[PDB]
Amino acid sequence: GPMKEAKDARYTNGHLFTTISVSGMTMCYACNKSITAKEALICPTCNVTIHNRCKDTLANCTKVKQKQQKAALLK
Ligand SMILES: [Zn+2]
Ligand SMILES: [Zn+2]
């Protein structure tokens, strides 16, 4: 395919952080406070939200969904 430029290089600790458009009540899963930004990041596998710069303190993407999955025996 013509997509000979796959920028598959956006993994800090296993989570895929994609740019979102925070326009409402949002909280930084890395700074435990309200994201007053117009852009944030989300892991499609652990459903976190961060200030689009606090991803270098988020745990491995199998140590985030171990707190962000309300359908697991997390006890
Ligand atoms: Zn933050
Ligand atoms: Zn994740």
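Each position is counted from 1, following the chain as shown.
Structure method, as recorded: solution NMR.
Each residue, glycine too, has its Cβ placed from N, Cα and C.
Annotated in Swiss-Prot:
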- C28 to R (Swiss-Prot position 53): Abolishes microtubule binding, increased activity in vitro (MUTAGEN)
Around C28 (mutagenesis position), how many other C-beta atoms are within 10 angstroms of its C-beta? 21
With H, G and I counted as helix, E and B as strand and the rest as coil, say where DSSP puts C28 (mutagenesis position). coil
